[PDB]
Amino acid sequence: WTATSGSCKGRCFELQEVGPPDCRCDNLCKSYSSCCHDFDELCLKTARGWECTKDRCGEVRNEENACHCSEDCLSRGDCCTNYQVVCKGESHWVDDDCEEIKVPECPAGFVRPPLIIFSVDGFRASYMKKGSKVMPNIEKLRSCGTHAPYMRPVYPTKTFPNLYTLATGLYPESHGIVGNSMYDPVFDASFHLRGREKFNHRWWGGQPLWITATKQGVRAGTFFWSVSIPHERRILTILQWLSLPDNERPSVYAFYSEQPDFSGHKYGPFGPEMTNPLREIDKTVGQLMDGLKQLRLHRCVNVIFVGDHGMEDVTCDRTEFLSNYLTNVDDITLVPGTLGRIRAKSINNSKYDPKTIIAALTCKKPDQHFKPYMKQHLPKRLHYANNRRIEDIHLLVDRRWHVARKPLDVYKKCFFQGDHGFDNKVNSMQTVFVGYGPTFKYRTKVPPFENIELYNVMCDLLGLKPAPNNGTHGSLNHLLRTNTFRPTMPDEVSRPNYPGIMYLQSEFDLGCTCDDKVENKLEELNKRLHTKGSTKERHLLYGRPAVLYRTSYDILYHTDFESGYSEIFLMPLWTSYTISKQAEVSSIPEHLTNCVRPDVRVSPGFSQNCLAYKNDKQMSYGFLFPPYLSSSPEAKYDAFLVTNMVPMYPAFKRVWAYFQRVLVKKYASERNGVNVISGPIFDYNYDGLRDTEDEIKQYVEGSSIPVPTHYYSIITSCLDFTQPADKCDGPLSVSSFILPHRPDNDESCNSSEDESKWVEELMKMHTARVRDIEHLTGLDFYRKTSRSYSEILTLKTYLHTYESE
Ligand SMILES: *[C@@H]1O[C@H](CO)[C@@H](O[C@@H]2O[C@H](CO)[C@@H](O[C@@H]3O[C@H](CO[C@H]4O[C@H](CO)[C@@H](O)[C@H](O[C@H]5O[C@H](CO)[C@@H](O)[C@H](O)[C@@H]5O[C@H]5O[C@H](CO)[C@@H](O)[C@H](O)[C@@H]5O)[C@@H]4O)[C@@H](O)[C@H](O[C@H]4O[C@H](CO)[C@@H](O)[C@H](O)[C@@H]4O[C@H]4O[C@H](CO)[C@@H](O)[C@H](O)[C@@H]4O)[C@@H]3O)[C@H](O)[C@H]2NC(C)=O)[C@H](O)[C@H]1NC(C)=O
Ligand SMILES: Cn1c(-c2cnc(OC3CCOCC3)c(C3CC3)c2)n[nH]c1=O
Ligand SMILES: [Ca+2]
Ligand SMILES: [Cl-]
Ligand code: NA
Ligand code: NA
Ligand SMILES: [Zn+2]
């Protein structure tokens, strides 16, 4: 109950919300049916429209008008945004040449440049080029400021997950807004777009920018606008707030546009009906910039123009129905559309089985347009698993398609021609970023980057210390003229041992055998120097990775590769090797097919054993440095060391062998040499973070050898591919992957065919950032390069997406 009989007089768009049942006059009151009786009359004035005309100039202040063209309007802060243009011979902001903003040029009393966040729903990245003729204000922001060709949203590429990621710097799994629709089993409660539950604070985790600012004594504009308040009124309200006295005036403001998303759903992303919504958004930008210019704030404010996600062509006829696959369709609940989430209809049904649901959904039709996953098997780059609100069973839906439970759900719910929500790598889901203002660079293009990074930069823009988040602070310093954040490399926690020869062959009883008892002063000083690290500068190009947690591990040198070997996990944490463009691929000699050799630098007690693999009928083994790329028949023996061995399911060995035999040489040829770092990952609790020993759920049978959940590789070369990887003088180029270590290849529907038809497609799907691998392993890479640390942070956040242009 609200006693809606108080008044909004003098209170219109008040900045602190009042506690029921006193009536409200803030920009959100409509959404709560809590505005005072007189809110529309006082606060939502529309008389005479939104623009000064010739004959309104100098007029007598009529307070009924939506905006004013009288003489006192400038000092009142409530002129129509085109006042000075109509009545003072001034030019529109878009018609002025842009001039570099070297320093903030602000009115007296401003302690920092204000930040205005202008967010647009469904603004697909290619609108910047394709709609440029009809968006002159936006094009001026873009070309005069700092811009990215596109900005990558988070998954799912839905509105609320992405806006809240923008606000928090957190993945949806961490902030808790994991879709536009959700069930939380602990609350036993549901979140929906329509309705009241979404207002309850328990849905909304992390610390959004407005709370960060408030806690640190930076005043924030109430960010959110009830939908019926028109755009013109939102802009005028922001401009009025910017006229408050210094002690009351916010330093950060937000504008949100429901367009072009609203129309994009109805007409598709490039429907001829889409020109008008784009023109209208540009006009709103024009009104803000003209308004700032009137207030002499146009060279003082930092403006961010940012989208939440793009929009793809999707129609009712491109719907797959679970009723075409499942006999038991009534025993499941589906969250439907551009992603699928499945759980049991009733928790009292003990006959429901996710195993059989997944199987009935796997590779059942030749051109099936969704793929089912247990959430912990989704590509790690999605970071979409560690939340009780994310159902165990997930469907990744092909772009341009929908999934529904039953055909009745679609024709009793063709309306729409656009939608979004798909894999955040998809080109049509990419969105926009432009930063314009004193703190951004002038006429600068920056590479594509992920929206999780922006919270840190908005904090930087406001002099705020960011709450802990998933951005990599410093990776976007290259957007900024000043206020950069100067991070330090994390300190190494564990230093390595460098073991020499300490064990005799006969101390090992690992049940391993090798055909290698075959016999020199020249070449014996040689093998010794290699084992002391003589070739190390060739194979470890960027320093050894730092171990950022407490553990016991050894560095092992070899002719062709270097590794950091964990005495706790009984395998390398990392193995580093360089493969030049000239390198040759050889095969494993026949006599060496099942060769495993004891490593006399590492005790039997800290070694794997071959008997455990023999006894484990499910588990086999592979090598991290591939024997195929050995530099000489003699160096090849190093590759069969028990300290280079890792457990591998036979089904995964198909993947791994093709990577090592075919793909590594292919990249070396294409990139003029590559450096490769590979290693195991353990993430049994699917939280994206390195597991401790006591979190490991699976061991090679009868042993203490832990089974990795994933294998990674980081493949670095010179960005200037005219220089070989091992002799590179400038910026680097990287691609990485985190392959799930699975006992079957059910994920790849064509896996009964030759690896040349399916493995590279699997690797692409599991593309990753170096930063993702750092979280998962507790390692820090690129410790010693000649590049600036900010530049290295950017490289560590790079994702190679394999989408076309
Ligand atoms: C992306 O960035 C984020 C932010 O940095 C990273 O997430 C952080 O990771 C930390 C490590 O996992 C984690 O630290 C834990 O904090 C626990 C206290 O948590 C509360 O307080 C914080 C701070 O205000 C708050 O943010 C949290 O909010 C979460 O929970 C509510 C709902 O419950 C949500 O509204 C909110 O969205 C958020 O949920 C997310 O995080 C939780 C995990 O905390 C997930 O479960 C959710 O699914 C969701 O993803 C909390 O309100 C603290 O209690 C933990 O301490 C335990 O472990 C330590 C090790 O130091 C041990 O010493 C302690 O004994 C303790 O163990 C005890 O509790 C155990 C569990 O019950 C029990 O098993 C033991 O036996 C002990 O009794 C821990 O330190 C931090 O909370 C989150 N922060 C956020 C915002 O999510 C994230 O990792 C990054 N992702 C990647 C890929 O890098
Ligand atoms: C969807 N929505 C909104 C709305 C607008 N902006 C938002 O976040 C932005 C605030 C500024 O920083 C950039 C993020 C949010 C987040 C989701 C809570 C919601 N308002 N009205 C409406 O329908
Ligand atoms: Ca983990
Ligand atoms: Cl959703
Ligand atoms: Na075996
Ligand atoms: Na298969
Ligand atoms: Zn939408």
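Quick note: numbers on chain A are straight from Swiss-Prot, i.e. 51-463, 468-573, 576-591, 617-886, in order.
Method on record in the header is X-ray crystallography, 1.8 Å.
Placement of Cβ uses the backbone N, Cα and C atoms for every residue, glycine included.
Annotated in Swiss-Prot:
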MUTAGEN   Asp171 to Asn  Abolishes lysophospholipase D activity
BINDING   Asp171, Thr209, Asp358, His359  Zn(2+) 1 binding site
MUTAGEN   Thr209 to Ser  15% of wild-type lysophospholipase D activity
MUTAGEN   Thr209 to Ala  Abolishes lysophospholipase D activity
BINDING   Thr209, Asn230, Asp311, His474  1-(9Z-octadecenoyl)-sn-glycero-3-phosphate binding site
BINDING   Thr209, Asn230, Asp311, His474  1-hexadecanoyl-sn-glycero-3-phosphate binding site
MUTAGEN   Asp311 to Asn  Abolishes lysophospholipase D activity
BINDING   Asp311, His315, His474  Zn(2+) 2 binding site
MUTAGEN   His315 to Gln  20% of wild-type lysophospholipase D activity
MUTAGEN   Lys430 to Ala  Impaired secretion. No effect on lysophospholipase activity
Remaining residues near the recorded Zn(2+) 2 site, that is with C-beta within 8 Å of the centroid of the site residues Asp311, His315, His474: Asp171, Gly172, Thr209, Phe312, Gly314, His359, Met361, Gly472, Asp473
Cβ contacts of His474 (1-(9Z-octadecenoyl)-sn-glycero-3-phosphate binding site) (under 8 Å, same chain, 6 or more positions away): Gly172, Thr207, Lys208, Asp311, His359, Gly360, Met361, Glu362, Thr388, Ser482, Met483
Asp311 (mutagenesis position): tally of other CB atoms within 10 A of its CB: 23
Cα-Cα distance in Å between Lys463 and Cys468, where 4 residues go unmodelled: 11
Where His315 (mutagenesis position) sits in the secondary structure, as DSSP reduces it to three classes: helix
Å between Cα atoms of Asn576 and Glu573 (gap: 2 unmodelled residues): 8
Among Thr209, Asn230, the most crowded of the recorded positions [Cβ within 10 Å]: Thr209
Count of other CB atoms lying within 10 Å of the CB belonging to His359 (Zn(2+) 1 binding site): 33
Distance, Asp171 (mutagenesis position) to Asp358 (Zn(2+) 1 binding site) (CA atoms, angstrom): 6
Inter-residue C-alpha distance, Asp171 (mutagenesis position) and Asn230 (1-(9Z-octadecenoyl)-sn-glycero-3-phosphate binding site) (nearest angstrom): 14
Euclidean distance between Cα atoms of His315 (mutagenesis position) and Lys430 (mutagenesis position), Å: 29
Other residues, Cβ within 8 Å of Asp171, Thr209, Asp358, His359 Cβ centroid (Zn(2+) 1 site): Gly172, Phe173, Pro203, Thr207, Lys208, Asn212, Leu213, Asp311, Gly357, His474, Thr485
Mutagenesis positions listed as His315, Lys430, least Cβ neighbours within 10 Å: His315
